[PDB]
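Student: This is the structure I have questions about; it appears just below.
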Amino acid sequence: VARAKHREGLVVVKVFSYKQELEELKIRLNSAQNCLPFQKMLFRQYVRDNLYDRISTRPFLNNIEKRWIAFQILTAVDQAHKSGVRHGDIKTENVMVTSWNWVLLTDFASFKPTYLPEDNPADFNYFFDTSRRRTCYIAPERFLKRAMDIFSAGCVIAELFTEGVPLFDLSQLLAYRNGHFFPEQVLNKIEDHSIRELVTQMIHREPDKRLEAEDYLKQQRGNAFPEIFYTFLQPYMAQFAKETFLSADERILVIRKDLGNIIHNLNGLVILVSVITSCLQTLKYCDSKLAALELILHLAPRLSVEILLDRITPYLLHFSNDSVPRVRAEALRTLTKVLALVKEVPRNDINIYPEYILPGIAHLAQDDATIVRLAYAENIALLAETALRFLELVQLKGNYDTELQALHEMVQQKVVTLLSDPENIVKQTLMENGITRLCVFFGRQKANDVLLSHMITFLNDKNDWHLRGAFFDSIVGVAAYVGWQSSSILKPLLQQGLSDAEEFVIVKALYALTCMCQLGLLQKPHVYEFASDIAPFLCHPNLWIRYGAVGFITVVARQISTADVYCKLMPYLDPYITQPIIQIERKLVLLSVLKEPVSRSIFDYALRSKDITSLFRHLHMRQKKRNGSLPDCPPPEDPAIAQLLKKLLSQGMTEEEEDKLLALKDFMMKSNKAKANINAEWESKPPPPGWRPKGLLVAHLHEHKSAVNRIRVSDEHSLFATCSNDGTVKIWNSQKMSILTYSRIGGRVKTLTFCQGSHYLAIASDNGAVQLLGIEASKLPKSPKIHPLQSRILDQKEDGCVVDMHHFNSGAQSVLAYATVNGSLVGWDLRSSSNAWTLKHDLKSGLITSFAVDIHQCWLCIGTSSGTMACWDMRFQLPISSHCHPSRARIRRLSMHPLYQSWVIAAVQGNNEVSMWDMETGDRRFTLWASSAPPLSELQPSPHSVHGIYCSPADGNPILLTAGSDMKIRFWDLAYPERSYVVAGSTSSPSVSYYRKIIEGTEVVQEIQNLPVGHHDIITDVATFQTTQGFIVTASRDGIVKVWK
Amino acid sequence: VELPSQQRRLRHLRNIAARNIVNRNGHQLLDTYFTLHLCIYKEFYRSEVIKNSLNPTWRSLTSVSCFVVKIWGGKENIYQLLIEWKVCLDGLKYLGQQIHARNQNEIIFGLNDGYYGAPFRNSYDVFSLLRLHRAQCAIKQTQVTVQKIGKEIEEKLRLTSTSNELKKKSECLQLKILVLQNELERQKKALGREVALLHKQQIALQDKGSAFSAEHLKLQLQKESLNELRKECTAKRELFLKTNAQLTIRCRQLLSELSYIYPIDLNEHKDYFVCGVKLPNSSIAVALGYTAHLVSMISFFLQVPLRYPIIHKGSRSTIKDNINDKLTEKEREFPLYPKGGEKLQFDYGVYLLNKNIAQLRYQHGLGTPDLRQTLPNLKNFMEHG
Amino acid sequence: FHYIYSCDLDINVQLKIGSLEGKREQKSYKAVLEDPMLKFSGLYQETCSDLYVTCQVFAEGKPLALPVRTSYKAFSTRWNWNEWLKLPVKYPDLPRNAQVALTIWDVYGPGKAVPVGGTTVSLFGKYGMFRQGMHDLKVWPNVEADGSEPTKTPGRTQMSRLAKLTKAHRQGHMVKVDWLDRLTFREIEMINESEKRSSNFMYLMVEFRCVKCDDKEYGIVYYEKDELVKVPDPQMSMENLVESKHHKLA
Amino acid sequence: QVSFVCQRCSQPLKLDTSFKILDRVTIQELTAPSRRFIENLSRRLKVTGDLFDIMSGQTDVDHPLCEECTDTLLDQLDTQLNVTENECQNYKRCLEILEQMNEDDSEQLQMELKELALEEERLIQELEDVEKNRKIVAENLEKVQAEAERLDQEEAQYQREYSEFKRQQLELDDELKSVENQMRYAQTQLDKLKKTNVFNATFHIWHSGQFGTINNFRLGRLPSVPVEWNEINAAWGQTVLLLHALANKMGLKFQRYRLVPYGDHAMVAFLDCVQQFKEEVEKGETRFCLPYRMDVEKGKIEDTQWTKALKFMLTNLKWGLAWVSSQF
Ligand SMILES: Nc1nc2c(ncn2[C@@H]2O[C@H](COP(=O)(O)OP(=O)(O)O)[C@@H](O)[C@H]2O)c(=O)[nH]1
Ligand SMILES: [Mg+2]
Ligand SMILES: [Zn+2]
């Protein structure tokens, strides 16, 4: 036997073709659950116990567990039987009972002899007598077959139930082999006749008479080994006989889950305990400890007193020593609960409670963490009564009075210690829970001398009014217990509490006096003094005090005689009532009869004054004059008091409130003194090399037969797409400036947009139709390719047409965002065919004619056909208000400024006004006034409007190009308006000049006068591209596309 | 102090406790409390019930020296008396400041100097005694007189209470009046708030509803005016259409009158004779210059600006090229006539003219098969367009 | 990310009560006609009452320590305690689901208090992070804040969209544009106040102090201190401890 | 040896000898206001102890007493007797202040109770009416808010329709201005074309200063204005093309040298052409005769310098040219 250490636990290592026998034994018993062969100069798991020791160890193998280990010894011998295994030397010192009542039959030694000589005992001593106890269970037949093992197991069960008493020695068994010996005398030590017969059957001299372990298990199915075993506890405990549940946390987890099943199915509970307790000591995490504690709490009422006091309580203490404060509180609370479930006193629990449990909880009572002392404060009021109750139940089993006095002294010491612990909350907790009940553990004289004084010390701690209120909450209990020898000690202290600063302390002490008088614990004269002093608090501005004072005064009206009630309660209550009440004992009448309290403002302005004593001096004199004791009302010695009084009289304090500020003066000054003591870029695909347009048309394509109204350049593919009300959305090559045309979308077509990061375009129709076009103009078969790949139609009753479109590529999602007549811009994820955001527009702003979305997709601007703008924050897609138009004329076009982050260019219909509004400031801070109508005039004299905007970051100059109804295409330079000019018309067109006039803080550039190439009609588009030179691309309302190089 | 004649009475007794109670109802702790008879007059004393005990230490509470202790004990509010101690305090024996029990069913009293169990320098002068006794007697008689006064006052309180019950009913009625008044007042404030608020939003409702009616009215009238403008737009559109028809009729009339003057013709070999000159595809100079003016006027008549404008002279008609990058300021202008030292310039100039012819045909809508035919293409243009 | 554990912030929990807010449960006339005591209650003075918020901490149903009261503050216009309560619990006394029941008490009569609303707020919110912020909690009316697990009176759950992006914003997970963001935040408080005005209910403002002797930007997270064998043995070789229990007796 | 003890101090008593004198008079006046169970000096001391026990039985103090204890308890009894007399006066005062309170008539309080109950009940019904008014107000609030939100949906629909209308209206105004611009351009070009003779557009015979130019080419060379031969030959070429076109329009010719479009005798020969043209109008339509007279052989033009003569010719041809257009 070599007990040694291994990475999971201890291991038994033993030393004497012999290696093959254990191979066969292992491959046979690898499935056995109540058996353990040599796992491999040999090895074996170390189990907690023996059988003999486990009989000896202090948690005693009660009869139910003895029946269980017989159950499992039979089961293990059976499992070896079916698996073709037979040990041959079963004993009490090898039926290894692990901690959780799991019976392991260990080290099957097939190298032991099958048959032995009868007269040579050396083989028995060596092979079978390892413990040298000489208790021999060799089969009577032997001097390897199944009945032999069954006989040994019957001997083992007989030894189990005989509290270790050996059933056979060597001489006894030899005499039994010759039939000469029958041991029934030892058999009379078996507790119950079922095991008597079970051993009898199994020990018979003739082997063939012995049934099988399977047979015996069949037979003993409720006479001895209850059906509850066979049903629940065999496979359930087999759950824990496997390697996965390596740690106590998991066993606690499984059993916490299985508690309901186990309890309602099962008494086998004791067996369960050997599992649960085996984990209690080794729980790792806080959740496991708390779980095991609640498990134990639920188990305990279904266990018995001996079981609890033996195997649960010491583990509860082991937790109460442990680290986690919640674990300490719960260990004490579980301890209190378990011990409360107790109603028997075993012999060895003769004086458990003073000698064992209270020492264990003492260090909790001292413990630093506040919650532990709070738990002890709440729980001593039950641990102490468990002490008294338990030591009273004990006497059914030394000088008892000495034990009781020792208990009273430990309880008294702990109460005083917890009232000395610094935390006001622990003191308050004890005073809420245990002080009342532990007074009985004091006795008067000790209580009056120690507890009352310790409580009184709290009334000194002025800072924390919670502690003083707690003192007044439990002073009722202590002054109930100590009785009549504390009223004189307390009366000034309760007057201290009533006149205290924090007014909820007054409320709690008014309740103290309420309950304390309700027990008749106050001197009759003291009752009258307190009623006369709580008279003022009825008219206190506060409401909790005012009502608590009402309660006390009613309660005194009920305790002391109505003779006393009248004679002294009424004349004290005369001021603060309104009506001459009869039923002081009716709170109803009092509360409906209290005068309105001095207003909290008046009352605080009386209290706030420093040297408030002079305030009361002048108030007192004013009273005398108002009653005639002084002839007049002179101003005081100090004009500061006259000043304060005049300020407070400016609040118009009623003279009645003056009388009341006199009446409260005692409390008033005392309280006064008490507080006295206290990767995206606006730069498009084309960076413009065409610094100055020439005003020079290179193409005159009239392919469109109706007005052309949108142009979109794309330099991903070096094309530009135009569209017109003839429904021909023509895609024109840029290198050629129609490379492709498309009309299947039908109807008027003025809106479109190229996609920034793909090969396809998107178009919009007057039908409400949104479509795409895969484009093949870089690849060249005999002809380039159009590719219709889209469908989207929307009923104009709710979804609408497309007012403008713009495609931006914000990552994996590829957003094509378009306006609607309904005005809800919509972001369709072309890469996903499901739209992303529906920016709904406030239709009161009007139809949205242009929108322009931030380059960095932070905010998109909207310009209604009313001229009233809008802005949107697209990170949250939340609206932002925007400055309207002073003229409220339709905004045709909108754009986002290149140089400026928050600057939104709107070209407004009328007077050829193009105004730059800054959204952060909410106003217009640049303006262009081409029309010679009065500058920034809302007369709108000019029919001319502007609807082509190109804004570019060229050479640090926000080069702008505006084109509209005047048939002229205008250059502007937003920094040097001296550069602006017009490129349209014939040579007969007069020249103009471009002024800078600062109006209203806003700036106004103004244009005023000093074959026709230009469009004969409204120029309704401007875009730009470049291949070698920068091209403006413009279109008219006649249907003509022109391109200016 | 163990002397006799030491005054020792119930007033000196403030503790009573019991030890070793053997219960006649088997092994279970009673809930024991006790009662004292004035030793057998009606008992009056009741300590709190120590539940689950048999050896209690009850909380205690007059010049009488003998009294009867009896203990009730029985669980769950049903109680049983198991004691008879008619004890004269003078018979008790003293144990020292600690209750120590050895009998069964034992009760141990507790007095000022210790505990009591059943066993097994000058004085005030007589003048002081007389003063003390007279003072105690004055206390006795004045307290008794005060008790008589108080009982008289309470009897008259009852006699007036005969109607004070109705007075208290009156107080309750006035309280009910006051409670109702405050409740009605706060409910009436709620009514005032609700009425003002509701009136406000009702006037708001009428305002916004009349606004909506006016808005619908303006929508219908606006639609009417727009439809009137629709009919006006149709009228002016058709008027422009007929005007443009007149434009193009005039344009072709004057185009033909133009076209007569510059002849073209054929030969049997399909060639183009121009005033009688052979023309292979791109005098000869004179007829070509005629074509140049022909083209320029055709631009002037058809209002289609020249891709490369023509600074027209009869035969020296030049065509300016503002568009090509590869041409400098002097290279902006090409001829349509043979210029000295500019054969390539002249050839590309006639090319540009042919491109102008292509442009004119394209703008008219006539697809041009070959762009080296100068005069044939323009003659075709006049024939067709 | 800068965070500290709740088992390590071994200080009493401070809880600010800012203001009860909203239209209170004005009882009908018959309520006081049957309860004359109601007449003197805190409701029936239409001036803002002298409430006090008992803040009791709970955890898996267990009350964890005593309730605190707001030091008396008379009110005239609003329930602005703004006032801190020193909870009897310390942060290491708070487990994961520990939740404060703030019962906003008023006075019903001499010696008796009747709760007016109670809000049960997970101190350790979603993801376990402590409620380091100014909060608006629902005020389950006339029901004492029940801290049972699950909470009967939860304090909290358009804002579902707002808050995610807001935290993504001020935690840097998102685009920063100054003027746009501030104007939007104005819009956000408009939405929040519209939501508040929508409900007849009561709502309470609460706050959590964060003042430690450390670099003060830190979040509080619920945390705690952390084949030879064929039959695992959870008590392999340790103290036979019932034996010791009995030995200590004589 | 000690015989008695201070029953309120537990201290021995030295007996004061005065008791040896006390009589039956004094003593007589003094002595008046389960189961279990339990010699002269001599006579005078025993009498003293008997009186002590009798006094402890009689009164709530336990004789005998210390002189310190007796005087201290006499101070306590004096304080308590002052308190007792004070409270006796208190209760007397309360007795007269209650006696002065009259025995009120029960009937008057009865009508008091009935009147108060009636007022309370009437106020109850008033509060009931108040609750009824609260109900009607709440109903009005609910229905008015429902109406307002109904009109909100009405506003939504109207806004959708009005948006559609305004889109169409603004587009129609754009198209209206578009047609108007196109109309103006068509009108202007048609007017210029119609009022312009095809030849006149082809050859713009208009006066520029002291010249009458053709398509804005100088006809006439002055010593002050440098005019190369190319310019004048182009101008003449256009003049001759004009008279060739006038030949093709009216059917005229010199028949020996008909002037076909070209480009002293040369323009001298051209004179005869215009002379013929003059005759041709005179032979054709006697209604108009040409302004600047012509003579053939002299090659002479009368203002009816060499540049001035030619200026009249195109001026003259313009007269012929305008008439040629109007004739057909
Ligand atoms: N408590 C306990 N005792 C053991 C364990 N392993 C071995 N022993 C002791 O070692 C002895 C082994 O001898 P035994 O089983 O009787 O014969 P074996 O076949 O040679 O092992 C036993 O008597 C036990 O007392 C164990 O795991 N727990
Ligand atoms: Mg072994
Ligand atoms: Zn004394």
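Shown for chain D, in order and in Swiss-Prot numbering: 13-45, 79-83, 110-334, 366-406, 424-447.
If you're wondering, the header gives electron microscopy, 3.8 Å.
Cβ from N, Cα, C; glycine included.
Copying in the features that Swiss-Prot gives for the protein in this structure:
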type	residues	note
MUTAGEN	D:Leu112 to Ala	Weakly decreases interaction with MUHV-4 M11, greatly decreases interaction with BCL2L1 isoform Bcl-X(L)
MUTAGEN	D:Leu116 to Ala	Decreases interaction with BCL2L1 isoform Bcl-X(L)
MUTAGEN	D:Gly120 to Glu	Decreases interaction with MUHV-4 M11, disrupts interaction with BCL2L1 isoform Bcl-X(L)
MUTAGEN	D:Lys402 to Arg	Decreases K48 polyubiquitination and stabilizes BECN1
MUTAGEN	D:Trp425 to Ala	Decrease in membrane-association
MUTAGEN	D:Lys437 to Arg	Abolished ubiquitination by the DCX(AMBRA1) complex
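Give me the structural setting of these features: burial, nearby parts and distances.
Tutor: Secondary structure from DSSP puts D:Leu112 (mutagenesis position) in a helix. Sequence-distant neighbours of D:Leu112 (mutagenesis position) (same chain, 6+ apart, CB under 8 A from its CB) do not exist here.
Under a cutoff of 8 A between CB atoms, and with a sequence separation of 6+ in the same chain, the neighbours of D:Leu116 (mutagenesis position) are D:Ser15, D:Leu27.
The local packing around D:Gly120 (mutagenesis position), expressed as other Cβ atoms within 10 Å of its Cβ over all shown chains, amounts to 17. In the three-state DSSP assignment, the secondary structure recorded for D:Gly120 (mutagenesis position) is helix.
In this structure, D:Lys402 (mutagenesis position) is part of a beta strand by DSSP.
The Cβ of D:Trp425 (mutagenesis position) lies under 8 Å from the Cβ of D:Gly291, D:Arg292, each on the same chain and at least six residues away in sequence. According to its DSSP assignment, D:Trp425 (mutagenesis position) is helical.
In three-state terms derived from DSSP, D:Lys437 (mutagenesis position) belongs to a helical segment. Of all Cβ atoms in the protein chains displayed, 24 besides its own lie within 10 Å of the Cβ of D:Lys437 (mutagenesis position).
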Student: Distance between D:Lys402 (mutagenesis position) and D:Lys437 (mutagenesis position) at the Cα atoms, whole Å?
Tutor: 19
Student: In the deposited model, 17 residues lying between D:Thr406 and D:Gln424 are absent; what is the Cα-Cα distance separating these two residues, in Å, to the nearest whole number?
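Tutor: With 17 residues absent from the model, the flanking Cα atoms are 15 Å apart.
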Student: Let me check the 10 A CB neighbour count of D:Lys402 (mutagenesis position). How many other CB atoms are there?
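Tutor: Total other Cβ atoms inside 10 Å, all chains included: 11.
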Student: Among the mutagenesis positions D:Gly120, D:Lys402, D:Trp425, state which ones have a Cβ less than 8 Å from a Cβ of chain B, giving them in sequence order; state 'none' otherwise.
Tutor: D:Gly120
Student: So 33 residues are not built between D:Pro45 and D:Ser79. What's the Cα distance between them in Å?
Tutor: 39
Student: Where the model skips 31 residues between D:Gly334 and D:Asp366, what's the CA-CA distance in Å to the nearest whole number, could you check?
Tutor: 16
Student: How long is the Cα to Cα distance in Å for the two residues, D:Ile83 and D:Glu110, that sit at each end of the 26 unmodelled positions?
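Tutor: What separates the two Cα atoms is a distance of 32 Å.
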Student: How many whole Å apart are the CA atoms of D:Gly120 (mutagenesis position) and D:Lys437 (mutagenesis position)?
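Tutor: Checking the Cα atoms of D:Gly120 (mutagenesis position) and D:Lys437 (mutagenesis position) gives a distance of 179 Å.
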Student: Those mutagenesis positions, D:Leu112, D:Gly120, D:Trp425: which ones have a Cβ sitting under 6 Å from ligand 3?
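Tutor: Near ligand 3: none of them.
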